[PDB]
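Trainee: Can you read through this structure? Questions will come right after.
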Amino acid sequence: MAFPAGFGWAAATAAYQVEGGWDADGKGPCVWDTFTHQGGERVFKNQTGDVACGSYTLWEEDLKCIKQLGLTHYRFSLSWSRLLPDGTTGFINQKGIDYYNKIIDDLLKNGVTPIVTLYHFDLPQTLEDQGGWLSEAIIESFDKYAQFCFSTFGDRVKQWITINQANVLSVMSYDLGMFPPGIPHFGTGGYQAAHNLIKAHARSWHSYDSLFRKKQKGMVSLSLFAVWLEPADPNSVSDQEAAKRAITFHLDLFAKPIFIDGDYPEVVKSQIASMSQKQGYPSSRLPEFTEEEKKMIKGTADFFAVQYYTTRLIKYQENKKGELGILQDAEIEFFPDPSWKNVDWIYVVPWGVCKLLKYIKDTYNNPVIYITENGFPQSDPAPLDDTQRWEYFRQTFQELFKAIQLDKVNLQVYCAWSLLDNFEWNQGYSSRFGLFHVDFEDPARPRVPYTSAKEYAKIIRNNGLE
Ligand SMILES: O=[N+]([O-])c1ccc(O[C@@H]2O[C@H](CO)[C@@H](O)[C@H](O)[C@H]2O)cc1
Ligand SMILES: CCCCCCCC/C=C/CCCCCCCC(=O)O
Ligand SMILES: CCCCCCCCCCCCCCCC(=O)O
Ligand SMILES: CCCCCCCCCCCCCCCC(=O)O
Ligand SMILES: *[C@H]1O[C@H](CO)[C@@H](O)[C@H](O)[C@H]1O
Ligand SMILES: [Mg+2]
Ligand SMILES: [Mg+2]
């Protein structure tokens, strides 16, 4: 199984998950600083990202890890609150700029291509206090931050992700309220946030296109989470339609407007409008894009950035009583096949990624695809000789080769989540996704390879597997 010459082999981190230095060098608070400091068991053992992997202090150690893997690409994110403590360019933290410039320069001198994310679940607290993604004001704040990032780093950075996993963010932060600001708004908050996230992405893309592209010649996208979905009963038409409709709801809701025509999928619009009307709302809970907005949003992605971990089965579930929520709007229930293995919510279903990549090829006119996340967690404490986990990786890579060679999918980058064991949001340090083990009890935060790191380096070196 030889991959295309020039295939990108990457690993990923995110600012709040690895950096620490949460209040170092003038850095402003982000929503996770506030959230984790409030405790109340919203996070495993009230843990925080105050220190995390200490990557703000120990970049050199991450670089060693990157070099040892032989990565061709490295995905990391910029901390908005580190660069602009209040969210705005009224005050620019030069130490923040110097830090990210050092990363970029170090990567490039070692032949590693940076894949840089502007924003990864970590809004400056000030901007959340002004309504976060539920308010229209954030669109301009994000655009200006994007312009600042392009101007500062765009002479060396050519692959950009504007917003990490916008679909999950809208649900977790604003619908379920599992993430900060932590207020549930079942069936309203997610859609209101999604509408603004899509517009802010589009605004930032046009800023890049109109102001930076001619000079810088890079490309810009946003990353999206995708769970592959199959009908629970394969002979049930209602289950067959429900599985397709649930893909449309979680993935195409964002991808269609941005990649196709600047509007939501029709089934999303009709389901939500119809439910909202019977529920007694004067408007659909899904905010409409104006005609000017559709025109702005259409064609605002230079490649398809997707994130895959798992698959689920889907059964139709009629919302007879008009219950409020996204699952109820979609009229679906999800669950795994009892025969599947799992580690946490990650049920190991490798053929899920092949099916997904085929779906993207067929639905989004054969785009360039970067898989910016894929991986497997281990429970803490985790064995260094992680042979079982590595087996799940190998199986996944066989499916990637299959998608490329059989389905002719234009997959160009595979990126493992994560380079490092890190702060796994509400799970804290109890869920270990890293190719490198990190000791969170030792003040030096030493990195040590898992077997997966060694085996993944072999894959990269051979540009494939047997
Ligand atoms: O909140 N409510 O009062 C309320 C809401 C919905 C309702 O009917 C349901 O409407 C859905 C969308 O139109 C149909 O897909 C479904 O088949 C039907 O059972 C009845 C009452
Ligand atoms: C803990 C389980 C998480 C594992 C990921 C699987 C998620 C399954 C969701 C199916 C997509 C259905 C489309 C509607 C989105 C609803 C999102 C939500 O509010 O929960
Ligand atoms: C509001 C519009 C968004 C449409 C719904 C998108 C749903 C995205 C899928 C949610 C999966 C959550 C992943 C986290 C899994 C976990 O670790 O618990
Ligand atoms: C949550 C109660 C608010 C007090 C009621 C005044 C606001 C009425 C207008 C909103 C109508 C939609 C209510 C949701 C109905 C439902 O989910 O079934
Ligand atoms: C992608 O998924 C990983 C694992 O859940 C998470 O830690 C990242 O922050 C997210 O972008
Ligand atoms: Mg709403
Ligand atoms: Mg990404």
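Cβ atoms here come from the backbone N, Cα and C positions, even for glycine.
So Swiss-Prot says this about it:
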type: BINDING; residues: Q17, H120, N164, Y309, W417, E424, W425; note: substrate binding site
type: MUTAGEN; residues: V168 to Y; note: No change in temperature or pH dependence. Decreased glucosidase activity
type: MUTAGEN; residues: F225 to S; note: Decreased glucosidase activity
type: MUTAGEN; residues: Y308 to F or A; note: Decreased glucosidase activity
type: MUTAGEN; residues: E373 to Q; note: Loss of glucosylceramidase activity
type: MUTAGEN; residues: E373 to D; note: 2-fold decreased glucosylceramidase activity
type: ACT_SITE; residues: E373; note: active site, nucleophile
Trainee: When the Cα of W425 (substrate binding site) is compared with the Cα of each of the mutagenesis positions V168, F225, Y308, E373, which one is closest?
Mentor: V168
Trainee: Could you work out which of the recorded positions (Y308, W425) has its C-beta surrounded by the smallest number of other C-beta atoms within 10 A?
Mentor: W425
Trainee: So for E424 (substrate binding site), how many other CB atoms are inside 10 Å of its CB?
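Mentor: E424 (substrate binding site) is surrounded by 21 other Cβ atoms within 10 Å.
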Trainee: Measuring Cα to Cα, how many angstrom lie between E373 (mutagenesis position) and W417 (substrate binding site)?
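Mentor: A Cα-Cα distance of 5 Å.
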Trainee: Could you tally the C-beta atoms, other than its own, that fall within 10 angstroms of the C-beta of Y309 (substrate binding site)?
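Mentor: Around the Cβ of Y309 (substrate binding site), 24 other Cβ atoms lie within 10 Å.
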Trainee: For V168 (mutagenesis position), which of these recorded positions sit within 10 Å, Cα to Cα: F225, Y309, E424?
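Mentor: Within 10 Å Cα-Cα: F225.
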Trainee: For the C-alpha pair, I'd like the distance in angstrom between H120 (substrate binding site) and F225 (mutagenesis position), rounded off.
Mentor: 13
Trainee: Counting other Cβ atoms within 10 Å, pick out the least crowded of the recorded positions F225, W417.
Mentor: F225
Trainee: Taking the Cβ of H120 (substrate binding site) as the centre, how many other Cβ atoms fall within a 10 Å radius?
Mentor: 23
Trainee: Tell me the Cβ neighbour count for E373 (mutagenesis position), meaning other Cβ atoms within 10 Å of its Cβ, over all protein chains shown.
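Mentor: If we count other Cβ atoms within 10 Å of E373 (mutagenesis position), we arrive at 23.
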Trainee: Taking ligand 7 as the reference, state which of the recorded positions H120, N164, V168, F225, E424, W425 have a Cβ closer than 6 Å to one of its atoms.
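Mentor: Correct list: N164.
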Trainee: So if I take the recorded positions (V168, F225, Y308, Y309) and measure from each Cβ to the nearest atom of ligand 5, which come out below 6 Å?
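Mentor: By the Cβ criterion, which requires under 6 Å to ligand 5, there are no hits.
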